[PDB]
Amino acid sequence: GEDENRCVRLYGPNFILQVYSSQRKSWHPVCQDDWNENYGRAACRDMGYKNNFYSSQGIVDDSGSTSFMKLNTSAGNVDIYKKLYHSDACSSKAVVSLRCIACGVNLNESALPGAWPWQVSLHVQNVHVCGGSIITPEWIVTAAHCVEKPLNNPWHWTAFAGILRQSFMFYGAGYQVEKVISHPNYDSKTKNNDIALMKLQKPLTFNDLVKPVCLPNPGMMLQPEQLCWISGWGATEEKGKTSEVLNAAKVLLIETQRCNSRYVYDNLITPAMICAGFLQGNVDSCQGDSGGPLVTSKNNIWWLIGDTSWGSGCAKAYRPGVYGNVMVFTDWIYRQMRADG
Amino acid sequence: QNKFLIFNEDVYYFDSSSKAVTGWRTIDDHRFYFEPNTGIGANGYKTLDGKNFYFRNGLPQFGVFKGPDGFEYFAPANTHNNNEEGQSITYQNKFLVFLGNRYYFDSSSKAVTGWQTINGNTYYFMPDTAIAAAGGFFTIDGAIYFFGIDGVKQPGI
């Protein structure tokens, strides 16, 4: 009962802790009574975050559902999720909110230092090949086509964080990647499920210039056309190369029913893919921004939407770019972090 | 002693004798090549002792890069017949996929360009990169052509 009756999930933009109820086949929140920091740490560790704990507090219930996995005290030194049991309603009038890692905060054309602390550059043979996105001190998200077949040893890659100038990414100064994990479903032709995990050999030290980017929690309600941003080293000019500077471009999401139209991609886009162009063109991703982060701001937190997959003109819009859906893979990401622990 | 040197975009390396090194040298389990005449880091296609590479700042690169005869699959070490790291290798009549780039090589181990037909599938390869167009409408020869992300063309009449 470890692939069901022991699964916890944070929910919503407010980080509402939940526990699965096999008896009723549902996700339920947890009442705040009897709860302390220790059970918050246990719920974080179970979720693959290991020792990362940020804050837990009670928040007035807003989802509206009337049911709770109430905790026990006299059960003994047993599994934490051996205790959580159902109840009609607690008297504390508060549900638990649990943040396992501080993320999604940045300092307030080219991008200034500390504006995208979660951006990294990946160096195969001293040359910028793919970007990335920090999610924890020792895990970076990128694409599967970056690390496929010929290039798949962790000994080929190296990461640079907090440095803005490609000229300033010296040899022997990056972070060595100690493992490369590609999604098993990844299909080299359709590039479906194009996401890879690249575990660094040493943890990243977080400061004003280096910081994580939060993962998409379930139930985010992305509006039809958000206002995202795209970052990475590329070339705004076509027929270009890896830009000397890190840039950033406002991009607008595109509905999958429009991006799969026959003027755009005629069903090329699968459920695990996301489009984000910009009307009037003049802005999109580009080479060297493949494997880079697409992020948005909702409820005061920078969220990770996806990572770059492919395009057909790259600032020649009416053929916009495509990114993988981080939300869909988040459970596999959690599993991979959990097993490695 | 025992560190690199960047000077006006030139790259050098000095050994324990404070003398710039030339030729093959294994630094941190990587091989660089420096010009015998000037000692600068190597750059561009450079045939050496029957083994062809494509250097950038003295470090052989992986992938497809144009040479005197055309493009070649410069591949990692021990990819084919105990080839050195980045050495050009024989790659005939089969596709190459690399960082999402789909190359096709002919019988001579050179990447084809322009229109091609392989196993009944019509392709196009950018002349300046040999990268096979793929994944959306492309403007080629002043027309419109749609290629699936495998790179295969879509007729569309």
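By Swiss-Prot numbering, chain A shows 142-249, 260-492, in order.
Header entry for method reads electron microscopy, 3.0 Å.
Quick reminder: no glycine exception, Cβ is built from N, Cα and C everywhere.
Record features, source Swiss-Prot:
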- A:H296: active site, charge relay system (ACT_SITE)
- A:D345: active site, charge relay system (ACT_SITE)
- A:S441: active site, charge relay system (ACT_SITE)
- A:149-242: domain 'SRCR' (DOMAIN)
- A:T341 to A or S: No effect on catalytic activity or HKU1-CoV viral entry (MUTAGEN)
- A:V415 to I: No effect on HKU1-CoV viral entry (MUTAGEN)
- A:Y416 to A: No effect on catalytic activity. Almost abolishes HKU1-CoV viral entry (MUTAGEN)
- A:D417 to A or N: No effect on catalytic activity. Almost abolishes HKU1-CoV viral entry (MUTAGEN)
- A:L419 to R, A or M: No effect on catalytic activity. Abolishes HKU1-CoV viral entry (MUTAGEN)
- A:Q431 to A: No effect on catalytic activity or HKU1-CoV viral entry (MUTAGEN)
- A:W461 to A: No effect on catalytic activity. Abolishes HKU1-CoV S protein-binding and viral entry (MUTAGEN)
- A:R470 to A or K: No effect on catalytic activity. Abolishes HKU1-CoV S protein-binding and viral entry (MUTAGEN)
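Features as recorded by Swiss-Prot, highlighted on the structure.
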{"residue": "A:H296", "record": "active site, charge relay system", "Cβ within 10 Å": "24"}
{"residue": "A:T341", "record": "mutagenesis position", "Cβ within 10 Å": "14"}
{"residue": "A:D345", "record": "active site, charge relay system", "Cβ within 10 Å": "34"}
{"residue": "A:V415", "record": "mutagenesis position", "Cβ within 10 Å": "20"}
{"residue": "A:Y416", "record": "mutagenesis position", "Cβ within 10 Å": "24"}
{"residue": "A:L419", "record": "mutagenesis position", "Cβ within 10 Å": "21"}
{"residue": "A:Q431", "record": "mutagenesis position", "Cβ within 10 Å": "7"}
{"residue": "A:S441", "record": "active site, charge relay system", "Cβ within 10 Å": "27"}
{"residue": "A:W461", "record": "mutagenesis position", "Cβ within 10 Å": "21"}
{"residue": "A:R470", "record": "mutagenesis position", "Cβ within 10 Å": "21"}
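When other Cβ atoms within 10 Å of the Cβ of A:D417 (mutagenesis position) are tallied across all protein chains shown, the result is 15.
Checking the recorded positions A:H296, A:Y416, A:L419, A:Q431 against chain B with a Cβ-Cβ cut-off under 8 Å leaves A:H296, A:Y416, A:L419, in sequence order. When the recorded positions A:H296, A:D345, A:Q431, A:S441, A:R470 are screened for a C-alpha within 10 angstroms of the C-alpha of A:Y416 (mutagenesis position), the residues that qualify, in sequence order, are A:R470. For the domain 'SRCR' (A:149-242), the DSSP-based tally of helix, strand and coil residues reads 17 helix, 29 strand, 48 coil. Proximity to A:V415 (mutagenesis position), defined by a C-alpha to C-alpha distance within 10 angstroms, is shown by the following recorded positions from A:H296, A:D345, A:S441, A:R470: A:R470. Close to A:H296 (active site, charge relay system), meaning Cα to Cα within 10 A, are none of the mutagenesis positions out of A:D417, A:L419, A:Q431. Secondary structure from DSSP puts A:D345 (active site, charge relay system) in coil. In the deposited model, 10 residues go unmodelled between A:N249 and A:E260, whose Cα atoms sit 16 Å apart. Reduced to three states, the DSSP call for A:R470 (mutagenesis position) is coil. Checked against A:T341 (mutagenesis position), the recorded positions A:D417, A:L419, A:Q431, A:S441, A:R470 differ in C-alpha distance, with A:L419 being the nearest.
Ranking the recorded positions A:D345, A:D417, A:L419, A:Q431, A:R470 by Cα distance from A:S441 (active site, charge relay system) puts A:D345 first. Here A:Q431 (mutagenesis position) is compared against the mutagenesis positions A:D417, A:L419, A:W461, A:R470, and the shortest C-alpha distance is to A:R470. Separating the Cα atoms of A:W461 (mutagenesis position) and A:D417 (mutagenesis position) is a whole-number distance of 15 Å.
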